[PDB]
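Single-structure report; data block below.
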Amino acid sequence: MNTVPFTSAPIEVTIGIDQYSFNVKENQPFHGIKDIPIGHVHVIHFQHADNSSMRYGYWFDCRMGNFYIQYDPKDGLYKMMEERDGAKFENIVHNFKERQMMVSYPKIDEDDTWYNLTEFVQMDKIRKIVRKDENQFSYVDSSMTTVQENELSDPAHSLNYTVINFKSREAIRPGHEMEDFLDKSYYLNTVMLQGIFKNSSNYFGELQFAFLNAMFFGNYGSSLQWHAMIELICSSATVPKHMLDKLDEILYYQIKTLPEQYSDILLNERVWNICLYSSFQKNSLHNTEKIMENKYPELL
Amino acid sequence: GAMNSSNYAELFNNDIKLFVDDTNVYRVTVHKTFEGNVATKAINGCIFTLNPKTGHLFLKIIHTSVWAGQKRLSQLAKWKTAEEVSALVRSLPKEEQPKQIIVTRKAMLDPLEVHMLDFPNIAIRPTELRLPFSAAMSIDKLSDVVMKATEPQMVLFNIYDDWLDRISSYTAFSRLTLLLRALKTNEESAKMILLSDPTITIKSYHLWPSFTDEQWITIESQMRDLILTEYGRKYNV
Ligand SMILES: CO/N=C1/CCS(=O)(=O)c2ccc(F)cc21
């Protein structure tokens with residue numbers, strides 16, 4: 001078990017850790033979150049009480065270093081910062097964990113939600129979508145645009161998700177125009193899986209990461225990317241059987257975890273109706289279809 | 001974006017553009033089988049690809065063999081249209097290639113866009129106009145070459161005959177769409193108007209009769225009357 005230590009909490013802020021969240025008052029004595037599970041990536045995220053504009057946060061993995069939060073009053077945000085030292089990161093926290101004012105990462109032992117949302121997500125891949133190589137952790141916020149959005153303006157601050165475009169030469173073989181546009185199997189299996197992603201686990205990893213950025217930060221380009229990666233699978237007649245079964249599980253837990261009041265903006269009617277009811281894989285997503293119908297029957 | 005009543009004069013400017021109409025590509029007769037079920041029999045069709053400024057018509061005849069052993073023909077027809085339009089563009093010299101292609105039905109947008117990915121700078125546009133180009137097969141010489149074809153064939157026409165010697169493209173297109181709207185609303189009466197007098201001849205190298213200017217005004221009036229009436233005979237007014 002590992003801990004994210006906070007220098008202090010000078011501005012009132014709602015703090016999220018994975019799917020949990022709690023309110024901290026201005027200058028409340030708060031030095032962190034403990035019992036953070038090893039073996040998964042995590043995200044710690046922030047929404048200031050005064051400006052609900054800009055939800056922002058940090059993807060990190062405790063195995064990759066000792067990470068802490070300190071507020072910067074010039075830039076006006078809680079920053080994740082790195083301190084390599086067992087004669088400092090240990091010498092400072094060992095004092096902080098004698099005075100007990102952290103809440104437990106509050107994991108119910110029956111609960112596999114976070115594992116199920118991050119099964120295929122790996123920090124090394126996050127750090128390639130979010131390019132800032134001097135840090136072991138990755139910053140994302142509400143406003144960051146994606147590479148594909150910028151093609152249609154600061155590159156250093158972009159989300160470099162894999163570009164998917166169904167009406168592109170990458171997607172459409174010359175002479176197979178109609179075939180490839182109505183059955184994207186070529187583009188999914190040859191271009192994307194074998195060529196770009198190398199395997200389905202990397203594909204699912206980016207899909208899961210896009211969903212989580214959409215959910216936690218309201219990042220619109222991430223939501224676009226999540227729906228595009230779903231639609232590319234559902235619109236392929238030929239998908240490995242293991243991928244379909246796993247996709248049904250992935251989507252089930254994402255739909256399960258979505259806030260009920262955010263379905264209006266985070267869920268694209270056209271993609272979901274096409275995927276569950278019109279597409280090649282209409283009959284292959286039983287768990288996802290059942291939860292979508294019992295929880296969001298309006299969208300459909 | 002889409003073409004409508006507001007940007008109508010763009011059709012006649014000096015940017016090359018083509019209208020593509022696919023309504024006559026896949027044509028069938030419906031009949032009963034010996035067992036009393038219904039079946040279709042395809043007949044020859046055509047793509048109607050028109051330069052509205054110049055009158056040049058690229059009539060690509062769609063021979064029934066192209067459907068043999070194929071499924072979902074109405075969907076295939078749109079992709080076949082787009083394949084042939086894109087082939088036509090590639091066949092034209094660069095300075096003859098269109099800067100825009102306007103499809104008369106919105107279902108052609110995605111098939112044409114995908115077939116034209118190699119031409120990123122040719123705009124594929126829908127239109128809100130209800131153009132009457134389905135009635136092209138009511139022009140006897142066009143119908144005749146389509147039905148007689150025994151293999152795929154491209155036939156070139158000027159759908160304006162010699163009219164541009166005397167009138168502008170705007171006026172020529174207006175006359176054409178009037179004639180075709182009439183032919184579509186009441187073919188028999190439209191054809192009686194045009195062809196009730198066998199001495200106003202159609203030149204061997206033309207599609208329509210050799211009307212004088214004054215006879216064209218009478219003709220056009222008679223076509224308007226027909227369209228207004230049919231609109232009464234239909235809604236009772
Ligand atoms: C008052 O804490 N100041 C600091 C900055 C120096 S550090 O890197 O050792 C550090 C580490 C963890 C922490 F929660 C706070 C601090």
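Sequential numbering from 1, following the chain as shown.
Every residue, even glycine, has its Cβ placed from backbone N, Cα and C.
Now, the feature entries from Swiss-Prot:
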| type | residues | note |
| --- | --- | --- |
| MUTAGEN | B:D21 to N (Swiss-Prot position 1853) | Reduced growth at 30 degrees Celsius. Strongly reduced growth at 16 degrees Celsius |
| MUTAGEN | B:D22 to N (Swiss-Prot position 1854) | Reduced growth at 30 degrees Celsius. Strongly reduced growth at 16 degrees Celsius |
| MUTAGEN | B:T23 to A (Swiss-Prot position 1855) | Reduced growth at 30 degrees Celsius. Strongly reduced growth at 16 degrees Celsius |
| MUTAGEN | B:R105 to K (Swiss-Prot position 1937) | Severely impaired growth. Reduced growth at 30 degrees Celsius. Strongly reduced growth at 16 degrees Celsius |
*For the mutagenesis positions B:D21, B:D22, which one has its C-beta crowded by the most other C-beta atoms within 10 angstroms?*
B:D22
*Pick the one among the mutagenesis positions B:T23, B:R105 whose Cβ has the fewest other Cβ atoms within 10 Å in this structure.*
B:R105
*Alpha-carbon spacing, B:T23 (mutagenesis position) to B:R105 (mutagenesis position), which is rounded to whole Å*: 8
_Between B:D21 (mutagenesis position) and B:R105 (mutagenesis position), the C-alpha gap once rounded to whole angstrom_ = 7
_For the C-alpha pair, I'd like the distance in angstrom between B:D22 (mutagenesis position) and B:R105 (mutagenesis position), rounded off._
8
